[PDB]
Amino acid sequence: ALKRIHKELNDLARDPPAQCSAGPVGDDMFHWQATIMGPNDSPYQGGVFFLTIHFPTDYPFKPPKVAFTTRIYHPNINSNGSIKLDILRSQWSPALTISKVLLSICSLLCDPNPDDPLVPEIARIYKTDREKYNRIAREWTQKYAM
Amino acid sequence: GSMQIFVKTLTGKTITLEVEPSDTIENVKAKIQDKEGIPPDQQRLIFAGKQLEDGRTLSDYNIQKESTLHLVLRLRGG
Amino acid sequence: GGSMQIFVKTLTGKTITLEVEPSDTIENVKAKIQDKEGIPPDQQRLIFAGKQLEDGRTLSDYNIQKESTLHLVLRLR
Amino acid sequence: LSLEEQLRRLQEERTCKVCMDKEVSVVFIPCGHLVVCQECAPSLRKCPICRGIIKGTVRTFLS
Ligand SMILES: [Zn+2]
Ligand SMILES: [Zn+2]
């Protein structure tokens, strides 16, 4: 796992995506911290959202564990930062690098699945009153991500 | 196509596509399928942090010449 | 002019080049950013390798080396 | 686009996209993606690039 993780880190330094940033916490290559910038023209705009990444020892054959530490309002991310997302579980591919995983999660923010939600109350609001959904997500971005 | 855009593929390789400002996202995916062999159903294109939906056009997303789209794998929250 | 160059990427993907010294503080970098891009320092959030950078620390303190890329994130204006 | 950046991109292109260490040496049938070495291939039932089912793997040689 280590050699591939070092390569990803080096490959990131050369050319990180505009939307995200990541690297080791302290002296531990298996534990990273990451940022996702809220997409422009979304209720998350202007937000910087922090995440923890834990690479298992059989990475990349098994997915990294990824969770938000910044609170975020979303049908598929709970108050503990847990992300319910198929590419972190049964739809993992070993070719996904941490950069692509973070971009994938970022693309989930404006593309939730309210029909199979992690937070049912938020999903009902998203489906019935999108202006209310957007207002609350904006308020949480202000309170936690700025 | 009348302009060029870039796609960063799953492996981080950057390819160049010839497209029209009004090309649909599905047409872009069809070009990626021809160059990289990825079925469109497995392609998820991201620009400015957001996924690009089939049925919309590049101009719908203000994607300009020499924009870079990021390709990831089809995903679903749950 | 600078001992090393670093790069600063904006949310739009534009990358700017800065001439810096390893001992430069994050506050110094924000001043250079204001010079090149016209963004006032108090509106800048700088991110490197998953960390938001604190004003009083140096580039070396954050393991920022030649050809490193930092992220410039504007506060919602 | 320096000579080193181009040489690195050519070497990375020949390199396994899973372990990122050994050179690619196996093509998946029928999807045709050439993306893994022989040490990574036995662990895979679906292609990491297109998720296609792997029905066979041919050892490939770039002569
Ligand atoms: Zn391999
Ligand atoms: Zn394939």
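Residue numbering for chain A follows Swiss-Prot; the residues present correspond to positions 2-147, in that order.
Just so it is clear, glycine is given a Cβ too, placed from its N, Cα and C backbone atoms.
Listed features, source Swiss-Prot:
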- A:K63 to A or E: Strongly reduced interaction with CNTO4 (MUTAGEN)
- A:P64 to A: Abolishes histone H3 ubiquitination and decreases interaction with PHF7 (MUTAGEN)
- A:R90 to A: Abolishes histone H3 ubiquitination and decreases interaction with PHF7 (MUTAGEN)
- A:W93 to A: Abolishes histone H3 ubiquitination and decreases interaction with PHF7 (MUTAGEN)
- A:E122 to K: Abolishes histone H3 ubiquitination (MUTAGEN)
- A:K144 to E: Abolishes histone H3 ubiquitination (MUTAGEN)
Checklist entry - Whole-number Å distance between the CA of A:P64 (mutagenesis position) and the CA of A:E122 (mutagenesis position)? => result 28
Checklist entry - So, in DSSP terms, is A:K63 (mutagenesis position) helix, strand, or coil? => result coil
Checklist entry - Which of the mutagenesis positions A:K63, A:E122, A:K144 has its Cα closest in space to the Cα of A:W93 (mutagenesis position)? => result A:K63
Checklist outcome for this item: A:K144 (mutagenesis position) sits from A:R90 (mutagenesis position) (Cα to Cα, rounded, in Å) at a distance of 30
Next on the checklist: Return the residues near A:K63 (mutagenesis position) by Cβ distance under 8 Å, restricted to its own chain and a separation of at least 6 in sequence.
Outcome noted: A:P57, A:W93
Item to check | Pairwise CA distance, A:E122 (mutagenesis position) versus A:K144 (mutagenesis position), rounded so that it is a whole Å | outcome: 20
